[PDB]
Amino acid sequence: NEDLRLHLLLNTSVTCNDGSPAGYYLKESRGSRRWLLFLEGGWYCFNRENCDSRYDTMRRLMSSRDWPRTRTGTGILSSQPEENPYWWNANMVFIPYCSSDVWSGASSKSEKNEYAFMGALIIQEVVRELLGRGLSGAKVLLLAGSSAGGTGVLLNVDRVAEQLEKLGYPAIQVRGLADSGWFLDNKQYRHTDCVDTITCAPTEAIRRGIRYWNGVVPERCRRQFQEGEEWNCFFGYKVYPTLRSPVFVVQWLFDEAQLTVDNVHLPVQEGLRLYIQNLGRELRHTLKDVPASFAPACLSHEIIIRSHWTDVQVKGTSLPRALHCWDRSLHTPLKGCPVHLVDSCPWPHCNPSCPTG
Ligand SMILES: *[C@@H]1O[C@H](CO)[C@@H](O)[C@H](O)[C@H]1NC(C)=O
Ligand SMILES: CC(=O)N1CCc2c(Cl)cccc21
């Protein structure tokens with residue numbers, strides 16, 4: 001099945017990196033008042049040289065020129081209850097990542113800009129155009145995303161809520177689901193020079209990116225960290241407490257992209273074992289006061305749009321179940337329906353349900 005249909009943005013000034021129109025894939029579920037808007041991930045680029053390389057060999061992440069007319073909804077975007085016990089009947093939206101800016105940018109391609117970085121405006125424009133296609137009647141809009149799209153949720157969920165309020169739709173409950181986008185600005189295991197994208201330490205690329213992208217962060221977080229320090233707001237544990245919308249955080253304790261930016265590459269000796277154990281403990285610590293969270297002790301990357309996302313469990317509860325319990329909690333804890341699920345065991349795959357690879 002190829003069930004989500006491409007719609008390029010009617011406002012063609014809201015563009016991918018190369019000036020081609022951004023867009024969204026939609027599958028409507030008439031009668032459902034639930035809308036799931038999913039932000040794709042795929043790293044970022046923070047200067048002309050690394051963006052030029054990404055344009056040569058990762059062009060779908062920078063341009064809509066070659067996008068297919070349809071996509072299959074998978075995982076949380078699947079309409080089959082077997083694959084998606086959580087929200088199989090919802091209206092499904094997949095928003096391709098083609099701005100390379102962690103969904104933060106608001107800069108057009110101009111005389112002085114080779115590329116447009118418009119991720120924040122792409123989300124706003126998708127929401128606006130969807131309102132005429134049924135979103136006006138929604139009761140819940142869940143803004144979800146994986147990896148850079150998960151960080152995109154944290155950066156944009158409150159702006160979507162504010163946008164709908166200002167447009168006159170106060171009854172739409174905006175919520176966030178951030179998958180694999182909760183990173184730590186920690187020390188690398190072995191230091192690298194910030195010359196490329198994947199090996200550059202987390203707190204550095206984002207600083208350059210904000211300037212290059214004209215990147216924007218949530219207002220309360222911006223007011224805490226102030227000018228020149230907005231990069232702090234890309235880190236879940238710092239931006240999350242400033243957010244008003246309900247946000248459910250999904251995060252592997254040993255996320256492969258976290259390990260990559262930390263220059264960890266997997267017989268593990270003492271120093272690396274200690275480093276990995278400390279990373280899991282730090283991640284666990286940052287989630288202690290996040291009431292809706294699912295954080296399994298696995299070495300892996302993303303979860304929610306994978307077809308077998310149903311398989312992982314923490315403390316006997318799957319992610320689709322935890323998300324359903326979260327829905328119920330937003331109607332004091334619920335009997336047999338937990339929403340805070342963080343593994344405590346200290347090593348990758350100490351949870352037997354971890355993805356096998
Ligand atoms: C198109 O989107 C851009 C970017 O947000 C905005 O400046 C402009 O007002 C929009 N125009 C229309 C007609 O929606
Ligand atoms: C893979 C990816 O997308 N990464 C890794 C590090 C990071 C940060 Cl620190 C913010 C937003 C995205 C990403």
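One is the number of the first residue shown, and numbering goes on along the chain from there.
So how was this one determined? The header says X-ray crystallography, 1.3 Å.
Here the Cβ of each residue, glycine as well, is placed from N, Cα and C on the backbone.
Listed in Swiss-Prot for this protein:
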ACT_SITE  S147  active site, charge relay system
ACT_SITE  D255  active site, charge relay system
ACT_SITE  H301  active site, charge relay system
MUTAGEN   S147 to A (Swiss-Prot position 232)  Abolishes enzyme activity. Unable to mediate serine depalmitoleoylation of WNT proteins
Between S147 (mutagenesis position) and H301 (active site, charge relay system): CA-CA distance (Å): 8
Inter-residue C-alpha distance, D255 (active site, charge relay system) and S147 (mutagenesis position) (nearest angstrom): 10
Gap of 3 residues [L266 to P267], endpoint C-alpha distance in angstrom: 9
Gap-flanking C-alpha distance, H331-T332 [7 residues absent from model], angstrom: 11
Recorded positions whose CB lies under 6 angstroms from ligand 2, from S147, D255, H301: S147
Fewest Cβ neighbours within 10 Å, where candidates are the recorded positions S147, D255, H301: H301
